[PDB]
Number of protein chains: 2
Amino acid sequence: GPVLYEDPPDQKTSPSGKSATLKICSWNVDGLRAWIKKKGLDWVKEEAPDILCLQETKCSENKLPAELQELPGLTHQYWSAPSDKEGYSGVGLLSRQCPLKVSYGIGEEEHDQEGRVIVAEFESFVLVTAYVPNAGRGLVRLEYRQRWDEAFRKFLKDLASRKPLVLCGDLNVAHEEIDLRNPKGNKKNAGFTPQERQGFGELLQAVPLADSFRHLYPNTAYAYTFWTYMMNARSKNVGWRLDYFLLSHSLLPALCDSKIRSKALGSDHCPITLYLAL
Amino acid sequence: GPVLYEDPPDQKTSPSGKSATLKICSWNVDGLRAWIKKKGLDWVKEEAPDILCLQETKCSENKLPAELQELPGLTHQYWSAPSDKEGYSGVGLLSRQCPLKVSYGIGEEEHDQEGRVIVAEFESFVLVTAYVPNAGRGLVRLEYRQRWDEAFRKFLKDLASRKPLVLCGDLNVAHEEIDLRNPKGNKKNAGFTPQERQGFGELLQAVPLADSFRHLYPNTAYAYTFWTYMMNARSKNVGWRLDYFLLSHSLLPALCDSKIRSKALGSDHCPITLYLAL
DNA sequence: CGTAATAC
DNA sequence: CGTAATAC
């Protein structure tokens, strides 16, 4: 039998003792419209997060279903979609409260053409949600992905100097061997090449950022956020951890918990939730 | 019962009496690789044409199956595919003999980015194969299609001044009501809008070119070259004539026949064959 | 390899 | 609405 993973209960109190005051939820919906048909929005209303980040929406701004506009609580909504590619990439950020400033992309024309980054600045921190480019089957985009990784790292380092940073989304890499079920087989596959894993480790050390889930559960294995639709991967928990909450070190005393909502359906990714005490 | 169409026998002698010396075949394969799996190449070897034009190949140059390189007779092969779009558009031209000159596109940067035109110049005439942009569901590209139509018309008029011209391929318009099964329903659908039909009539008169099939069969109805995969259109012969051989008037004394190979499978389009006596 | 999405 | 093709 396959070894399954049960995410531990929500810890809503920081180590300092302060109660959690902010609840961010991130989910790669892999088809915003199909995700809504599969009752994804119902799960969101059940989670009731202060902020909701979505990746791989595959939805142009004009094609957004009407129910999203009428969603309760998360009234302030921002979307980014590729200029010239239909049904590809795309992210979104939905918040209960209005952000002070909202910008798009990372400032480099080469990397801002697929709608992968939304930046939402708040009084106490800056939230970035990202959908990092996949290296592709055959590694056709691995050279581009290394260029992106370097540009994205410099971008986040500049943001982090002025304000504490929270980064979330599909970062499209399993950092370590614990972060995917079959590491020996995937050393040359997109998501686990040495170039991608190194860029991730360089990102954590340069900005600097910490992997919230791994920080709290350093030896917890079999904890994935993605399973291919093929070969019953999700039934057999043959997965990858591609979806992260990376925090600035100064927010670590405010970190309460980082969750993996393994049971939530509607995508080949599952949602992840962050609890902070600000 | 639906009214079916039987293409009359091949007339291989021109009205002047000269025997046919050139046999051009054009086919919108709508998926070059799927077309080869469906034994499309076998049909080509059975037709044995001097020149073979293909449209909507949906195949990048590096992904072309190996059997195409080893095809007998049609050894000189030229392909055009979109720069930035995978599995979209694309044409090809295969000839028994080497052409004097082979160029790509129509010379306008805006219209040469999807690989829709190949021009093959020969001693006695210039052959153009085209895959004209579809106006799209909802007519999103109808404004662009009118701009293309004007640029393409001027391009062909310049070619025709120096040499007699033969144009073939999917021109993505049913000229007249006879050219599609349900004209009253499609007046606002891509392929039969007033803008597309007028651009086609302006093309015939400006260059000038003649519709070879319609020239030879002025009152022959129910003669289509395309049927949607949906709703058993091909079984019920609910079709469109979108694929043409348009000739310069000076080649009309050399015109022997223009055929519609209704029974040839492998695509939602069927092939068309032209016989000339040069 | 499953699924969602495009284009026609 | 069928089919082929993409991207993951």
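Numbering, chain B: per Swiss-Prot, residues 40-317 in sequence.
The deposited model was determined using X-ray crystallography, 2.7 Å.
Each residue, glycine too, has its Cβ placed from N, Cα and C.
Per Swiss-Prot, the features are:
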type: ACT_SITE; residues: B:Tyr170; note: active site
type: ACT_SITE; residues: B:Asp209; note: active site, proton donor/acceptor
type: BINDING; residues: B:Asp69, B:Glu95, B:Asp307; note: Mg(2+) 1 binding site
type: BINDING; residues: B:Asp209, B:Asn211; note: Mg(2+) 2 binding site
type: MUTAGEN; residues: B:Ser53 to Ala; note: Reduced CDK5-mediated phosphorylation. Loss of CDK5-mediated phosphorylation; when associated with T-232
type: MUTAGEN; residues: B:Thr232 to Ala; note: Reduced CDK5-mediated phosphorylation. Confers neuron resistance to MPP(+)/MPTP (1-methyl-4-phenylpyridinium). Loss of CDK5-mediated phosphorylation; when associated with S-53
type: MUTAGEN; residues: B:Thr232 to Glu; note: Confers neuron sensitivity to MPP(+)/MPTP (1-methyl-4-phenylpyridinium)
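This view paints the features noted in Swiss-Prot onto the structure.
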residue  : record                             : DSSP class
B:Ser53  : mutagenesis position               : coil
B:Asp69  : Mg(2+) 1 binding site              : coil
B:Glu95  : Mg(2+) 1 binding site              : coil
B:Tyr170 : active site                        : strand
B:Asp209 : active site, proton donor/acceptor : strand
B:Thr232 : mutagenesis position               : coil
B:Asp307 : Mg(2+) 1 binding site              : coil
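Sitting within 8 Å of the Cβ centre of B:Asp69, B:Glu95, B:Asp307, and not among those site residues for Mg(2+) 1, are the Cβ atoms of B:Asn67, B:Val68, B:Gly70, B:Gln94, B:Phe265, B:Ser306, B:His308.
Candidate recorded positions: B:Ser53, B:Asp69, B:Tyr170, B:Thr232. Nearest to the residue listed as 'active site, proton donor/acceptor' by Cα distance: B:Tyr170. Ranking the recorded positions B:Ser53, B:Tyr170, B:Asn211, B:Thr232 by Cα distance from B:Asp69 (Mg(2+) 1 binding site) puts B:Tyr170 first. Same-chain residues at least 6 positions away in sequence with a Cβ under 8 Å from that of B:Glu95 (Mg(2+) 1 binding site) are, in sequence order, B:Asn67, B:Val68, B:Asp69, B:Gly70, B:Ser128, B:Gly129, B:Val130, B:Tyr170, B:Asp209, B:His308. Per Cα geometry, B:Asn211 is the residue among the recorded positions B:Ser53, B:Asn211, B:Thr232 nearest to B:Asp307 (Mg(2+) 1 binding site). Around the residue listed as 'active site, proton donor/acceptor', a 10 Å sphere centred on its CB holds 26 further CB atoms from the protein chains shown. Each of the recorded positions B:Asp69, B:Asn211, B:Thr232, B:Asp307 was scored by the number of other CB atoms within 10 Å of its CB, and the largest score is that of B:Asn211.
Between the recorded positions B:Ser53, B:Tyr170, B:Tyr170 has the most other Cβ atoms inside 10 Å of its own Cβ, all protein chains included. The distance from the Cα of B:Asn211 (Mg(2+) 2 binding site) to the Cα of B:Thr232 (mutagenesis position) comes to 11 Å.
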